[PDB]
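One structure is given here, and the rest of the page talks about it.
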Amino acid sequence: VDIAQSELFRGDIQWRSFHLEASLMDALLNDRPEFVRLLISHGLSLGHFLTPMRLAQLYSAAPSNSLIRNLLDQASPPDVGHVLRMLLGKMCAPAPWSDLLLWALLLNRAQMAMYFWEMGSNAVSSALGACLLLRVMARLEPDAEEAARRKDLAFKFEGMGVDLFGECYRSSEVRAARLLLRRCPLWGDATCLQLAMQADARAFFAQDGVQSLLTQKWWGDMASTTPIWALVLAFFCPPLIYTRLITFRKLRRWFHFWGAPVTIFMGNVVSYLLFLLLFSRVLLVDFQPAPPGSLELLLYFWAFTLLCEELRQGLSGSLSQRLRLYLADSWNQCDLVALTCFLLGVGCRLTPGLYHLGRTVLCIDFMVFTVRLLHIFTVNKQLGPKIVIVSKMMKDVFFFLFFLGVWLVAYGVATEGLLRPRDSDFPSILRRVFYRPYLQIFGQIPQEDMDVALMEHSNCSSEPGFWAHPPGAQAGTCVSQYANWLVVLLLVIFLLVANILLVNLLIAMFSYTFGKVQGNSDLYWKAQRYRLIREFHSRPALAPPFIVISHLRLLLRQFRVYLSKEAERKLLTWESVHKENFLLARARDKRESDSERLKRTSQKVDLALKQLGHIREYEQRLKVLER
Amino acid sequence: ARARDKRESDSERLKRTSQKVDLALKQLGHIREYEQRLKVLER
Amino acid sequence: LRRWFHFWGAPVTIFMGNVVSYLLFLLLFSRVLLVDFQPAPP
Ligand SMILES: [Ca+2]
């Protein structure tokens, strides 16, 4: 590149546009980012440079054994638009810098892609979309090295987007939020939050600016500074919302209080608690073989409106893409299972001969429904990480269950074989093998049913030997006395292993996993906070029992910012200014590092040595001449 | 004491060394030019 | 036939077959111990 610098810096020689374009094409084809930077920086008009034939040639320069070439020929001029649309999805798939950036991302030219990003216009959305695209392509790379390179470049682009938004937000919160919530035309009119959700950029959600924006959207039209007690007080007595307790602007006031996501969340929590109370009241008292009463019909209508709401938020959650995204959430699976169990229980009950089966199904369905209340504490800032840490402990739980099952089988079968009770019915065998040793882990040790010194000695059994009568109801009629000391020793070893070793080991594993995964679980909570807020943003303002009204309107009719062209161009210019400032600061910080100082010092010492040698030779020549 | 401890850090030593090498380069260039001029004059 | 010997010859398939056989062996052992084991000839 030094030769190019020397040639192009000459003032006597000027270079016409033809040579510049030829050299630019050569450098773009041959992957020389420094040359393309030099040529473009020397007054080159890139807009007139690019032609459809030039882009076709650039895409034809793809390697023969490359994923981009494979997909381009599978789609069949380069019809890369179809390739993009089949990669990302119709929701978020796509100075011609955007085209060059897309080409470099497709061909995995890391420095070319970074340089094009540094010269782009919509920098934050381009970084998020590039991270999404690189992750998607890494999902399709057969070579592990290609997948690793794509994931590394995706992480680099995510870091660039996070840093740029951090720079922008510290300038003005209003314009940064406007940039974050706008729709980018290049990436299918998807907002930066949608792209960050699609790309699983959890580090983008975890920063302070995005979290503050999410908190602002969570409180709706009232001030985020509003405390919880004031909100609850205003909720319970609606006419009190008009006083100075709640600060707004951040009949109209009524719709601004009852339309906030947090108010809808609280209304749904209250309605769910009342639904559980009604369910328990019906289950414990009202449920009778007689035809359903008023409370049963009210419960059925409540469950019907719950099902309608689940259907609505599954449809509104590509139809197949929306269905997959709705089913991908565990809290929605917990709703679907509960509703299916409710339907099965009611259907069984309505049959005259299946009343008890229906009641049992509904009794289990009550547990299924009540488990859903755990979603309430995913909104807390302190206990939000805890619930997502807890979900990581299932490996330890299942390890403990497997070890416990093996040990219970061994100990129970050995003890049952030693005792030889005469009531050897299969349910009794299973009970004395599994249920009793399991209860011995929780302080329920039936010594009178196992230790022969505590029993009565009688010759009930006709078989030869000695036998004793345990007073237990399901402990067998009589047991053998041959090796009772071994039964006692087996009990001692069981208490030593199960009550101490396994439980202490499980505690150790829980502590280890907690300390290992707390850091990632915090970020996961911060990422899923957006899904929570966007779920409650579009919900109807009514509670489920009355929500059939809102759904009716939604049947009667069968996160966005609108910007004019001038406002959009001003926002993009501001973003580009901040990107240039950030890049210059990063480059300056790199240049002032100790390694760079040492390198420059070494180069200057070499230059001094060359000058010293030249002076030495010239002094020798002068001395020779003057003598 | 704090200022002295900061001045004796490796980063400051490297910075001062770079500045002194630049000064040496300037003096070497001056001596080069003066030697060329002296050789021209004496010939 | 080659596909048959390629499925039943894999190490993981042999591992699963041995796991199933060991579980059945333990079940038979427990059945013999708790019920069948009597002073009469086996
Ligand atoms: Ca739901």
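Swiss-Prot numbering applies to chain B: residues 1135-1177, in that order.
Method reported for this entry: electron microscopy, 3.2 Å.
Yeah, the Cβs are placed from backbone N, Cα and C, and that goes for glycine too.
These come from Swiss-Prot:
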- B:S1145 to A: Decreases the sensitivity to Ca(2+) (MUTAGEN)
- B:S1152 to A: Decreases the sensitivity to Ca(2+) (MUTAGEN)
Quick note, B:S1152 (mutagenesis position) and B:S1145 (mutagenesis position): C-alpha atoms separated, nearest Å, by 11
According to DSSP, B:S1152 (mutagenesis position) sits in helix
Three-class DSSP assignment, B:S1145 (mutagenesis position), comes back as helix
